[PDB]
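For reference, the structure discussed in these notes is given below.
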Amino acid sequence: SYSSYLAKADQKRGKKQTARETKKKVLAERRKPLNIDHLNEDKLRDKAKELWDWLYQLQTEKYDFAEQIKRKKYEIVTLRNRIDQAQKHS
Amino acid sequence: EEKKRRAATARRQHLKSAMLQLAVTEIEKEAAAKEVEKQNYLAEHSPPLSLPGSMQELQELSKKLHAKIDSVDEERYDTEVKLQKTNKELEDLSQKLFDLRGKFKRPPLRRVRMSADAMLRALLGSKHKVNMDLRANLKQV
Amino acid sequence: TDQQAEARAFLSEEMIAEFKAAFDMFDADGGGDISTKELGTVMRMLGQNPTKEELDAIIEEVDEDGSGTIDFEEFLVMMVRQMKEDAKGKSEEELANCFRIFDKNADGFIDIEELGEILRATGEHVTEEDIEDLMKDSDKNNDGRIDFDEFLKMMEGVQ
Ligand SMILES: [Ca+2]
Ligand SMILES: [Ca+2]
Ligand SMILES: [Ca+2]
Ligand SMILES: [Ca+2]
């Protein structure tokens, strides 16, 4: 089975490269430059925190997405045991 | 002819309920404690901000944050994707079980609409007094 | 109509009483049945945005007289099915959670050891015999542990 080796390259490289740009497209949208540079002095104040909240915003979400996979990862472990337990090739 | 056997079963029940009852009270403990960890994690990774002087600092800091944003955001993204991957993995497993048993309890994805209790509250607001669950009602004396 | 039977048999006057008040609000004109449009309005009030297809499907789910509308009877049926599903989900969720708490271990099971702990963890008084007894009664596939399926079964009935 070595004629399938060319399938690995094509496939993997393919999907992986597809995923990349998507991530880039996606992430790019959610990005508004720091255009506001030297337009006011107290502006920075009302600005800086807004950035701060956005960060905290994202941060908090990342934490949740995180804890979520963990919980799901456990859903799996169990869902796998139910699969084996429910084998009985009788 | 095992006349007493009846009491044995009742025990298991008494215990089972002693178990669940234990579960529930432990369930909310882990829950809140969990949250605590969440606010501590966030406690250091993004502590109560303190705006600097002004001139260089506010600009600097702003640049600092803004860059971290693209950073955290990317991480947030990768995470979301590993989740997608995961939810995917269990959906397939949530299949390999269906067509091998059929409709089993506790599907991982759970398609749930809003509860009737929700709809009722949502529509009548104040006057919605029925802790509906299953308890039927037959005249009391 | 047979469904509208047990359905109304299931609910209480209290239930009907409120489900009516609720039904009335669904029904604009006050004719006697929710239309494919009258439903749409409420659904949005409830925070949704169904499509013509979606709406009908939701309608003809309890439309036994092929009317294309819903009467306070077909409605009660609907509320019932939901009532049911709701309570089912809440149940399995709780148990699911209980299993994770009792599992403490990760292996997706519940071995006689943990069963003991958790049991002993309750205020109740128990001797090993009780623990191993409950295990033997619960473990149907006689492999020693207690899988989620069995856990659902064993807890079937308790609160
Ligand atoms: Ca009408
Ligand atoms: Ca009708
Ligand atoms: Ca275990
Ligand atoms: Ca077992």
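Residues displayed in chain C correspond, in order, to Swiss-Prot positions 5-163.
Each residue, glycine too, has its Cβ placed from N, Cα and C.
As annotated by Swiss-Prot, Ca(2+) 1 binding site applies to C:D31, C:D33, C:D37, C:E42. Taken from Swiss-Prot, the feature Ca(2+) 2 binding site covers C:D67, C:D69, C:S71, C:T73, C:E78, and the record attributes it to sequence analysis. What Swiss-Prot records for C:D143, C:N145, C:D147, C:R149, C:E154 is Ca(2+) 4 binding site. Here Swiss-Prot flags C:54-89 as domain 'EF-hand 2'. Here Swiss-Prot notes a mutagenesis experiment, C:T131 to I, with the remark: Decreases calcium affinity.
Outside the domain 'EF-hand 2' (C:54-89), and at least 6 residues removed from its termini, the chain residues within Cβ reach (under 8 Å) are 5, 7-8, 10-12, 14-15, 19-20, 23-24, 27, 30, 36-40, 43-44, 47.
Of the candidate recorded positions, C:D31, C:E42, C:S71, C:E78, C:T131, the one lying closest to C:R149 (Ca(2+) 4 binding site) when CA atoms are compared is C:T131. Using a Cβ-Cβ cut-off of under 8 Å to chain A, the binding-site residues C:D33, C:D37, C:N145 reduce to C:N145.
The Cβ centroid of C:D31, C:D33, C:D37, C:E42 marks the Ca(2+) 1 site; residues of that chain outside this set whose Cβ lies within 8 Å of it are C:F30, C:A32, C:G34, C:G35, C:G36, C:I38, C:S39, C:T73, given in sequence order.
For C:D37 (Ca(2+) 1 binding site), the same-chain residues 6+ apart in sequence whose C-beta sits under 8 angstroms from its C-beta are C:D31, C:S71, C:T73, C:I74, C:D75.
Under 8 Å, Cβ to Cβ, and six or more positions away along its own chain, C:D143 (Ca(2+) 4 binding site) finds C:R149, C:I150, C:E154.
Proximity to ligand 4 at the level of Cβ atoms, with a cut-off under 6 angstroms, picks out C:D143, C:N145, C:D147, C:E154 from the binding-site residues C:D67, C:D69, C:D143, C:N145, C:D147, C:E154. Other C-beta atoms found within 10 angstroms of the C-beta of C:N145 (Ca(2+) 4 binding site) number 13, with every protein chain shown included. On the backbone, the CA of C:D147 (Ca(2+) 4 binding site) and the CA of C:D67 (Ca(2+) 2 binding site) stand 49 Å apart. Rounded to the nearest whole angstrom, the C-alpha distance between C:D67 (Ca(2+) 2 binding site) and C:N145 (Ca(2+) 4 binding site) is 44. Counting only same-chain residues six or more apart in sequence, the Cβ atoms lying under 8 angstroms from the Cβ of C:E42 (Ca(2+) 1 binding site) belong to C:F30, C:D31, C:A32, C:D33.
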